[PDB]
Each structure stands twice: as structure tokens, then as C-alpha cells.
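Each remark here refers to the structure printed beneath this line.
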Amino acid sequence: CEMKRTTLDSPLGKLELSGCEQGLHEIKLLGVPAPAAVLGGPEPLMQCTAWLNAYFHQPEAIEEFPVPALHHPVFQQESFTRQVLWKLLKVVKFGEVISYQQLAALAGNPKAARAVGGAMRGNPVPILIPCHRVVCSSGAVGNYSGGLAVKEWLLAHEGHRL
Ligand SMILES: [Zn+2]
């Protein structure tokens, strides 16, 4: 699993994308459309770069971009966390939101909202797997592993009045 990396500047700051031939491993926030610092394969990395560029700069076409394969260890083995992440990825689209409770139910256990909240913090590929779209049943934005301001920027970017 030879790890390759590249960096992509964005409205959220420099994003570090890492992965291998088998898939995208992580999207990390290090703190005008920009190119990835290092061009070329592996394929999942190039796909992630194109996806992110579209998400930030050509959002109307986001559904057109293929989602790269994921190979971070969290996706390699079965677990409630993986079930949660995959469900979120598959169901909650651009402009949509879901409560921690609804996602828990989706994952098969309506009473596991806290575990769902914990699962969000174990998400290695934010934005792509929209942990920012998981919010409070009260209407509040809710906590975010990457900070409230970041969660609010993403939600505002998707049409929310924030
Ligand atoms: Zn890998």
C-alpha cells in the first residue's frame, strides 16, 4: 500500500489528499480555483481532485464526477462506523441534511445517535463523505470535527441560510 500524496488549495484552506492504487485514503484540512500540487496518478487521487474542484467551483455538476474508491482501513473491515459512513455517502446529497437520529436509524439502530456522532469523527474523507450534512434535530448546525465555521461554510455553500 504505497501511499501517494498531493495538495489542493481551496476556500477552506490547503487540502492534503492521500491514497494508493486501491483507493483514496484521506482528505485532510491543513488549515480562485487551484490545481493539485502534484499531478498524475494514482487514479483515485486524480478523481478526488476533480471531484473537489467541482464541489467548490462547479457545484451544479457535482453529480457527474465519479466518487473514487476508498481504501482507508476504516472501510477495509465491517463495523458500525463503516456502515454509518457508507450510508451517509450513499444517501445524503448536495443541499440535503440528515439528523444524527435519522442516520442512526438508516444504519439499523434508531438509538445509536451518539455512536453516529462518534462515527463522524472517524471519517477520513470529509466533504466527499458529507459528515457536514449531519445536523441536530433541533435545527442547530451541531458540532464538527473540523470546526463549526467550516461546517457552516459548507452548509452555506449548499444553500442553507448560514
Ligand atoms: Zn490503500
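Using the numbering of Swiss-Prot, the residues shown for chain A are 5-35, 46-176, in order.
This entry, so its header tells us, was determined using X-ray crystallography, 2.0 Å.
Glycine too: its Cβ is placed from the backbone N, Cα and C atoms.
If you look up Swiss-Prot, you'll see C5, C24, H29, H85 marked as Zn(2+) binding site. Feature annotation from Swiss-Prot assigns DNA binding site to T95, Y114, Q115, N123, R128, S151. For the mutagenesis of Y114 to A, Swiss-Prot gives this note: Decreases activity towards methylated DNA over 1000-fold. Slightly reduced reactivity with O6-benzylguanine. The structure shown keeps the original residue. Annotation of the published mutagenesis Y114 to E in Swiss-Prot: Loss of DNA repair activity. Slightly reduced reactivity with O6-benzylguanine; the original residue is retained in the structure shown. Per Swiss-Prot, mutagenesis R128 to A or D is noted as: Decreases activity towards methylated DNA over 1000-fold. No effect on reactivity with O6-benzylguanine. Annotation of the mutagenesis experiment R128 to K or L in Swiss-Prot: Slightly reduced DNA repair activity. What Swiss-Prot notes for the published mutagenesis of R128 to G is this: Loss of DNA repair activity. Under its mutagenesis annotations, Swiss-Prot gives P138 to K the following note: Decreased reactivity with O6-benzylguanine. According to Swiss-Prot, the mutagenesis experiment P140 to A carries the annotation: Decreased reactivity with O6-benzylguanine. Experimental mutagenesis is annotated in Swiss-Prot for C145 to A, with the remark: Loss of DNA repair activity. Here Swiss-Prot flags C145 as active site, nucleophile. According to Swiss-Prot, the experimentally introduced change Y158 to A is described as follows: Reduced DNA repair activity. Decreased reactivity with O6-benzylguanine. One mutagenesis experiment catalogued in Swiss-Prot, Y158 to F, is accompanied by this note: Slightly reduced DNA repair activity.
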Anchor-to-anchor distance, in angstrom and between Cα atoms, for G35 and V46 with 10 residues unmodelled between:
17
Based on a Cβ-to-ligand 1 distance below 6 Å, what subset of the recorded positions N123, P140, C145 would you report?
none
Just to confirm: which same-chain residues, 6+ apart in sequence, have a Cβ under 8 Å from the Cβ of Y158 (mutagenesis position)?
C145, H146, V164, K165
Provide the number of Cβ atoms within 10 Å of the Cβ of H29 (Zn(2+) binding site), excluding the reference atom itself.
25
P138, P140 as mutagenesis positions, winner by CB count within 10 A:
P140
Is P140 (mutagenesis position) helix, strand or coil when read with DSSP?
strand
